[PDB]
Structures are given as structure tokens and as C-alpha cells.
Amino acid sequence: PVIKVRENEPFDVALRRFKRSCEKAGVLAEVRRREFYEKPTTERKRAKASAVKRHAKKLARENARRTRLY
Amino acid sequence: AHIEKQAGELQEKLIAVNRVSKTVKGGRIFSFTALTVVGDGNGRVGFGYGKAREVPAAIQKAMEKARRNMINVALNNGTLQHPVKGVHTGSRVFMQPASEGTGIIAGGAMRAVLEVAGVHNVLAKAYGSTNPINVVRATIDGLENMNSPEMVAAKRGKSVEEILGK
Amino acid sequence: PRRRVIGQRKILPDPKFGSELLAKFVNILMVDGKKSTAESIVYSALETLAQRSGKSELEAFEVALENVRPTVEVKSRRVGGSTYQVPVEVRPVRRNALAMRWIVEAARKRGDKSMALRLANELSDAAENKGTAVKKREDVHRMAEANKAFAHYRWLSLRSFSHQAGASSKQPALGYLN
Amino acid sequence: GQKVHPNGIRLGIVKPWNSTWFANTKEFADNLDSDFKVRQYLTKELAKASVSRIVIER
Amino acid sequence: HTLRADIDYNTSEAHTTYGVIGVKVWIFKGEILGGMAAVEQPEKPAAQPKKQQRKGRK
Amino acid sequence: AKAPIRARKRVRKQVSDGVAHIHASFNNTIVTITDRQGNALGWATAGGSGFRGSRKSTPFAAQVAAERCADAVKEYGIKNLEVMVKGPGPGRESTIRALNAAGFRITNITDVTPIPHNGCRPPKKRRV
RNA sequence: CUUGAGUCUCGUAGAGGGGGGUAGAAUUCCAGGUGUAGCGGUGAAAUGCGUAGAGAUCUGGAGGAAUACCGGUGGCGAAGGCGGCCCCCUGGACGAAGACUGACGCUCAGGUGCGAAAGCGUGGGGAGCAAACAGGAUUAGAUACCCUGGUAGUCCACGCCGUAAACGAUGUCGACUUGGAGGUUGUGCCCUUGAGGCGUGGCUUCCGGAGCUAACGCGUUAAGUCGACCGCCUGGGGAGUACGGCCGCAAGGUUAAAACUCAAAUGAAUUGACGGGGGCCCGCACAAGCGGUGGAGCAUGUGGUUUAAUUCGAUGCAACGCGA
RNA sequence: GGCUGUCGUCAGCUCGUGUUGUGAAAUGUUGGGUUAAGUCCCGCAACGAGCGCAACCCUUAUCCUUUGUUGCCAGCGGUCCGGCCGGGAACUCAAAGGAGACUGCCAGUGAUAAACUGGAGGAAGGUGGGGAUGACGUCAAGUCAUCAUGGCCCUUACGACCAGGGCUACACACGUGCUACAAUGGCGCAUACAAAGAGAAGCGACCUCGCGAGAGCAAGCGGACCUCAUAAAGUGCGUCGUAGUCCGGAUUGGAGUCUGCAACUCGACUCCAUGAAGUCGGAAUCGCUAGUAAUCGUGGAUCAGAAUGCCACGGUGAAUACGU
RNA sequence: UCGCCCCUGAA
């Protein structure tokens, strides 16, 4: 949740929740559970399923954007 | 499409008739559905699926829609001019032409659909599961799909012109 | 499920205080929907207080009650992420209600004649926190300040925290609490 | 039940009453019974005309 | 549920050997016109500023 | 709150600096301040504060423990932290913030956290 | 003869295979130091562990197993499958100019080889996890899921068994048939004056046209349109069982029925319904409050019971001060 | 059959026509906003329409109009000081008819759409509040015993009529109510104001008697006349003092009353005596967001004669609602 | 996250 890089300035609350994003990502939450090779790999193919679909969504969105209904 | 029920030559006929159901929020409803065909004894045949709360209006609406699904067919003799062994839906359809001096020879849908369509000396057959409802898809597999002598003759005539042109 | 604002009650000024706050103190001391029989006890006990203590007419109630009211009430709801029931820091309006109620409750734990004399002597001991109605405070406020896990429902909330910027520690919840 | 038949003021001040009469203090009962009795025999002995509805005015 | 229309309603019953067959006929003759929400005479507002009184003094 | 007080018998182990160890566990929170000579000065934990259940890992529970620990190192004279946040559960800034607000300041943010390369095999744990 | 196939040359990329070295992180043990009354676990708990000094934390040493990130529908292999780093030996794929061979090809019952994981034999090794097992917990019971321990085993070497939802539930080979976008890897060209602009091959996803299909969908890497050869199926239950043979050390695997019994079994899709599935929205539904009942007596109904009769009907709410 | 309950006062439920699908069906009715609303707006193979919501109907919150007697009484007089008499129709009142509220208007917010949030005017704002309104249906739900009716059965009877008895047994259990467990109260004194209905098998003023219930005498009344009617909680005083009692009232006996042909099982009321259990109720469970809850009386129907029930009417009159 | 089973039939 932190990295070896230091903060040496006065703080009470400091940035260390994007040092969380330079360490933890669920990599300290995989230490109490076992999985097969199948499980996480299929989930990776839902984050590239997101990215191909992102392009496809834009064509659909464009029709809605024309009209005002918000 | 266009009307197949025409005064002085109309040849109203029916095919299926039964009830179907949907399961509603309360109980369950019944929709009075049925298949029909009106002929003329000269082709011009179609089909319709009505929805009604009664058997008379099931056949009303199906003959309305029959005219809206008319297919044209033209032939010589009392028999189809070309065999079609094509299959539409899971009911398998076969259809031979046959010389006059034989009946329709069919107890299914294609007894009556092959009557109205100006044919009555045709010999036909079907394989697969028994289900009159998609025996009716011999509209597609014989009446709609066909060959005729003057169709094939203009294949033979088209080619000649091209050789001359070059 | 709840649509629009709650009702507001417009109530009369007292004929001896002019207040609607101490009109709400007649209201708590009503039983069987009779304001008539209520108003009796109120003034009977105001005098008892004035003799047995120093104070003032707006300190015989007010000050005494500001030593019975906690600033946190712990309510109920099954969810908590630990099957916890969450502290709720109460609005200043709800502060009033708590203390007022408890002083009348305290006079049904007494049998010291009338009802005026009961709540009067109780309120006289309630401004120095030596009463028995100020000991009700010492369980609501004792609990709340000695144990917290806040209004977050810990498992549900944690997922929401993680998505927003990456956290596991307490923050606002971006995602659903459903 | 399934239909509760709402008609109790559709024939009120929305459409006329089909038996308009008045009765006094000890006449209420009498006027009620007598009217209805007549109508039974009446409607039965007439069937050669297409009855729209009997009404009486007393 | 229209309160400005002539909702008709009467019943009949057969008494066949097939059982009893109830009949209900509901004809919506009006649609925007009543029969007792229309065609009536109210009374008062007579528009006279004096309300007559006995006179004389005694 | 309800956390105990602590004190120590030595005032000769100071160097004016010490590692702030924090183990923010999903089921507990340990806060231990060791000297910068790598020898303990104080320690404290959520369960000793008096918390039970999964409310030993809560923000509140982490604060109380951080301050229990503070009482156990104050007498040496320490005023610098070398924060070693570890473990996945909450209490990971709850402790930090509490220390700051208790006459200490941060000086270093360091990472000493177990990260396996799978030299041991995880348990299954919960499945209900 | 060269278009099929194959070889040669030159490069290209990769977790291809086998073997041997090597690094650090993490857990653990052991040793030492510091510090004290808790630790650990859980929804709560308890078993277990701590003053004989644990937990944590720091220092030293040792061992076993695995290599965080890297890392991605990314890549490679015939498939199974294959991840730190390095060396050695070695296989396959592809492209580029040409050059050569000259149908040498394709498939295949039998046959032969390769086989995840578990298992078995023999010898090494043992940290963590974990069948078994033992306490504890949850449950009416709980020989379980849950918690604390923990043995075989997992690991290494060699041999054996050969199975898997061994999957793309899709035999292999060859040939064709709209396209679009992305990914990946060669190579030619273009003020290469742009990490690129335009091509053209190999491999890989997503979308989708025609067509096909019962539909879901497949859709140039087909379930489209053809041929070649092989394998299999022929109602379900009985049964992947019996019997015999075969294979194995065994466990079992493999080949593989019938009697009997039934009118269905089954696939896809439709609408509603249900979900301790999700999202959304309300109601004294809850929270927050206020007042009751169940206690007691009486009034009233009912059941039970009794009586010659205790006339009959109603049956959570929506019967039971109801018809009355 | 007819009638009714039920989910449910639910915002849903369908259909025609076209299109899509081989079909079942789908679309619409879904989505993006929004409302109490399938409400409205926009979009979208949907276009239209029906039922339900809403709608129009009543009633109430105001103000106006009529009509003023049995109702009102200001300005005007009597007085007996009492709307009791004349006078006055102004006022309240009655109850017929209108005025009014529609997101109508102002600002912001919201796609400039609907709408939402504050504001103003007003008696009242945002389905104003309450009725009627309870769909198409489902539950082979109930009801052949209100009534109707297909079949069935009884025929010097199972039919019919009468006297007596049983329905109000009973050792119990359950449901729905009511009454207490008290000083915010009990009892004694005095005292404040009601509404809406009812009435010549009736209620019955007055006066007389009775402790009373009530009886005798009798006017009035089919009526904004007269009577039921004295409203009761409440209020000002007297007391009692936290006791199972000055709380509470069950039980039974005796003595009486009334309504009836007659009150024995099985009528109600009264009188005196006896004076109960109970000191405020577990597990559990239910109602309620405002003139509601709470509590206090009053009337009505059924009724010769029996309300702690049902039904209706007014008096006094809250707590709480962060939030879902 | 709070374990939680059980339910003869034709409208």
C-alpha cells in the first residue's frame, strides 16, 4: 500500500493512496485464496472485451446525442 | 402482396387450426390461431396466422394475411413442371412432378396446399418429424421455387447473342 | 422509501414562558391527549425546583436537560460489516427530545408522591449529574464514544473505496451500498 | 367480487331513477313492497312486446 | 367509472337444461351527456336584495 | 475510548528516531514502534485496546492502538517515524494520522511488506 | 511439366523440448537481541499458542518449494502442455530473393509413439498447503462447508498406468466464397523526410454480410460451398455396468452387451413466475417514535369435550364480536 | 347463476393494424428524463385505440347569491333581562346555486420538454383533504342457508304444525374485544361547553312520589317547534396520601324495577350486602406520520324487551420521523 | 452476509 519512496515534508495526511496504486492491486489479497490457471486469465479477457466494445458503443451513442431527452 | 381471393374463381380452404397459449401474469390466455390458403385453381396461394379470442376471427384474419403472403406460380398441365427437393424448416420436403392419372397422394398439409395451387396430379413426400405446420413451407419448396420451359430456353438464347456482339 | 419533507408542527406559546420549546415540555407531560391535566404538573414542579435550587425559570428545565442529552445516539440497522449497529450523531433538535423524554420516564421510576415532586427533584439532581436520569446518558454516550466502526458497512463500502482511487481505508463510497 | 358492478350513482344524478316515488313515515315499507310485487306479474304477462324497462311514478 | 355518461345496465338469466346462464348487458349510450346531470331546474339565486318581512310594530 | 495506558522503565535506548511499524490486518491492527537501532520500545494492538471481531481492523480501532503505543514510547523521547505500512486491511492511514496528531511527525515512508513469489502456497480460507 | 509436395541459401521472432549452473523476494525452522500480557481467528466464538517471555520487531545462520512485477484474447508446440536469470545440446514455424528436385503426394483400420492431474513401485527430499485424522464451531443432528492444528500426498529422480468438460463439447487434408476494425510477426516500396504513409505474406482476437441452422448462433481460422479418407451414432433408463478377452504390479483402464422396463428421454427458443442473482422505485415495510395484546377478570365468537340437542356454514392474513 | 372476498386503489392489463420471427410470440407496453399515475415530453418499426390510474360526481377548507321560520341578533326598543315579545335581514346558521386551484402566475433548477424547488396571491397549492370510485382477471376461494337453479333424494314422510328443552352446556384451549392495576387519580361539592341522529307498537317535559332503577299525573311533538338530552372527559374547590388501598371491581345472596301472555335453564336494569383477581404482564406479536394516535362521552340501526359488538357523531388532543 | 431443509394431483 506504500512504496520505498519517502515523503519528508510536514503532513498529517499525505499522498499514499496512489502509492497504493504503485503497489497493491489485489496482490496482498491473493495470499488467502487459491485459484486455477483458468480463473484470472478469463477475467483479463473481459478488460480487452471492454476495449473493443468501447469503439462499438460510440456509433450507438452518436444517434442518442443528436436528440435531446436528458 | 396482392389478392388471391378473387370473385367468381375464389377457392377458400383451410390448413391448420388449433390454439396456442401464452402464460400471463394472472392465469394463461389462449390465442386462436390457424393457417389458411385461398386458391383459384390456377395458383396464387398464401398463408396467414391470425390471433383471436374465437375460432371464426382466427380464420378471418388468417385469410386477410393469406392475401398478404401470396406467391405466384404458373404451370402447364395438372402437375408442377419441376421437382424441388429443397428443405425449409426442420420438416423435410420433397416434390416430384408426375404424369396425369395419379392423385395428390398426401394426407398432410400438402394434400390441400397441393390442390388450391392448380396442381392435383403431383406426387410429393416428406420425411422427418410429423408436424403439419411446416409441411406448409412447401410454398417455398416447390411453388415459389420452380423452373419452366421458357425460363431454361432463355438461358440457351442469351449465350448466342454474346458471341455475335464480340 | 420516503417522498418529500416531513411535517412540521406549529404549537402555541406558553402563558408563563412564551416558549414552544417548553410547550414541547408540556406535550411530553401529556397523557391521554389532555393538555389540561398536563399543564398542572408543569407549574407545580417549576415552583418545587425554584425553592429547592437556585436557577431561573429557563434554567430549571434548560440547564438540567443539557446534562441528560447525549450528542450521539446509537440506532439500529443489521448491516455494519461486522453485524454492527451504527452510531448516529444527532441533530440539535433531536437532542432536546431525548433529554425531555427521559426526565418523564424517570418519574415513572419514582413513587415519591404526585408527579410534580418526582420530576422536579429529579431535574434538581440532573444539572450536576448526580441524578438517575443522567445515568441513562452514561450508557448511550458511554457506548458510542468507546466503540465506533462508523456508518460504513465495511465489506460493501470497501469495494467502493477501491474503485475510486485505490484504498481499503475509510473514504466516501463511489459504488453502491446495495 | 371480480366485478363489483358500479351503478349505484350512475343511475343517481347521472341518469334517472327507474322507480321515482315518495313515501311518508309509516308508508315507507308499504310503498316498497306493493310496487315490486306488481312488477313481477306485469313483466311476466307481457312478452308480446320488447320491454325497454317498466318504470312507475307514484 | 364515467360520471358524465348514461351507463345502462340490466341483467337477464336463462334457465336452460345446460344450467343457468347469466347475461349482463352494459351499453354506454352517453359519453359526455348525462340524463340527470343534464335537463333539470335548480332553484334559488332569485337575485332580490330584500328578504321580505312582516311589518307594523306593536 | 477504552484503550489501556502503557509506560516503560528505560529512558536510555533513545536515538530520537524509530520505525513506526504498522500491520493493518483484515482481522486486527498491530502498531509497534521499534527504535532506529532495531530494538523494541513499545507495542500495542487493537485486541489489547479491547476490540473484538472484525472491529479490530476498523479505523477507530487502529487509532486507539496507535495511541496506546504512543504512551509506550513517549518516555524515551522519539519524534520521527519511519512508516512501514503493510497488510491489506484498513487502518493504513488511521494509524499514520493518529501518530502525527500525537506529537510525532513522518519523516520517511518506506515499504517493508511481504510480497511472495509463491514460495509458499495460500490456504483456501472462507467459503461459506 | 510445375502449379502440389520437398530440399538448398539467407535472415526473423518465440514461456518449443531436454540437461546443467545462478540470483533475490516470501514463508518456515534454528540461534541471538529488544520489549510485555496478550496473540491468533471469526459472522460471533472456541480449540490452539504466551511470563518456561510469545505476537510483533531487529540481527545471524540453514533448508525446502516457488519465481511478485514482468503480462497482454501476448507468444510457441501436434496435442497434453510450456513463465526469474545464464550457458550447453536440440526441434518446429515463417518470410525474402532466387536455385534445385520433379506428383516423390493426401488420408488411414491395424500397428507405433507422445499423455494434464490423481494413482502405483523403487530411491531421494520435506517449507507451505492439504485427503485422512483430532479438537472447536455452525446445525435438531453436521462423520461437511467454517476455525485451529495436521499425516499420506503435493516436490525431485527413474519406471509404470494411460484417463480428463484431453474442449473450439467443432477429425484430418486439399480447394474455394462479401467485407470492417484491432492484435501479433516477417518483408518490399514512399521528399521513408511523419514513432510512420502506401503495400504484400504468416499467425490471432472482436464485429458482421451472404449462405447455413430447429434456434442460439457459426460466419474466409465456418456450423458457408465442394471433394478425399478415416472414426463414430442409430430411443431413454438398464450401463460405460455385466460376461469373456486384452492391458496393468495394483488401483483400475480398455473393448463391450443382454434380460427387463417406460412413452418418452432430450436440445434450442417463448411468455410469465421464482432467485438468501443484480440494478431501479414505493408503502407505518423498516429505522426513529407513540399506543396495545399475550398476564388477570369479565363480554363475545370458535375449537375440544359433554349432552337427547349443544342446528348449520366460514378456516392464517382474506374464517373464528363472521354470516347472526 | 346471482352476490362477495382476494392480491389492490396494484399501475398495471390488452387489443386492431403494420413490421419482425418457420413458430410460440415480439414490437407497441422498451429505452432517456419525469410524475401519484401506460403521467407527460423526447427518441426508437412501430402507428393507433380500449380498459385501469387520472378524468367528470359528491363533500369539506374560504368568499358571494337566494330564502329567512321553528334558526341569528348587531343597528332599534320592551323588558320578565331569558332571542322571552315586537322589530331588523346585516351577521352566524342552514342548502340549494355559484366564485375558486390549473403547475395558473414569479424566479431558479431541469433538453429551451415534462417536472422539481422555493416565492406570491389567496381559505387552500403541486394527485388540497375525505368519500363514491375496488379493472380485465386469478384463487374449480366462499355462499344450493338471502335468493335463483341442472341433476339427485324424501311422498299416511326427511315434508307440515304445536308444547316443552337445547342455542347462554363444560374440566379446558385459541381468536377478537372491554375493565383495572390509580394521584395527569379516586370519591364529595360546585361548575364549563357539544355534534350528529331518533321518535304517534314512540319518546315523554311538567307536577307528585320513590334511596334508586322507575312509577303515577299530564302538555308537546310525525318536528331548525317538543322530547330523548341531564354530553362526558375537562374546570375551580373539599378530601385522601402510594396502602391492594379511600385504587379495583368479579362473585354470590337477599330485597326491588321494567319490557312482556309468561322472564326457571337462557333477559336487562336497580338497591344493599359480600367484596375478587390484579401493584401495571415472558417468549412473542400487532396498529398508527396529525385532527391521526391517544382518550372521553353521545347517538343510530337490530330491538315487545338485552351492547364492552357493529355503524355513525362530536369534545379534548400528541410524540416522533437522521434516514432508507 | 445473518447457516435456514420440508411441501400428492387433473381449472
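We're sticking with Swiss-Prot numbering for chain B, so the shown stretch reads 2-167, in order.
Header entry for method reads electron microscopy, 7.1 Å.
Cβ atoms are placed via backbone N, Cα and C, with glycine included.
According to Swiss-Prot:
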DOMAIN    B:11-74  domain 'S5 DRBM'
VARIANT   B:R20 to L  In strain: SPCR9; spectinomycin resistant. Not a ram mutation
VARIANT   B:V21 to E  In strain: SPCR7; spectinomycin resistant. Not a ram mutation
VARIANT   B:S22 to P  In strain: SPCR13 and SPCR15; spectinomycin resistant. Not a ram mutation
VARIANT   B:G104 to R  In strain: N-660; suppresses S12 streptomycin dependence
VARIANT   B:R112 to L  In strain: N-421 and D-1023; suppresses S12 streptomycin-dependence
VARIANT   B:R112 to G  In strain: NEA-314; neamycin resistant
VARIANT   B:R112 to S  In strain: NEA-319; neamycin resistant
VARIANT   B:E151 to S  In strain: B
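Features per Swiss-Prot, on structure.
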residue	record	Cβ contacts under 8 Å, 6 or more apart
B:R20	variant position	B:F31, B:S32, B:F33, B:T34
B:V21	variant position	B:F31, B:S32, B:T34
B:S22	variant position	B:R29, B:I30, B:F31, B:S32
B:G104	variant position	B:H121, B:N122
B:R112	variant position	B:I105
B:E151	variant position	none
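DSSP classifies B:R112 (variant position) as helix under the three-state reduction. Helix first, then strand, then coil: DSSP counts for the domain 'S5 DRBM' (B:11-74) stand at 8 helix, 27 strand, 29 coil. Secondary structure at B:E151 (variant position), taken from DSSP and collapsed to helix, strand or coil, is helix.
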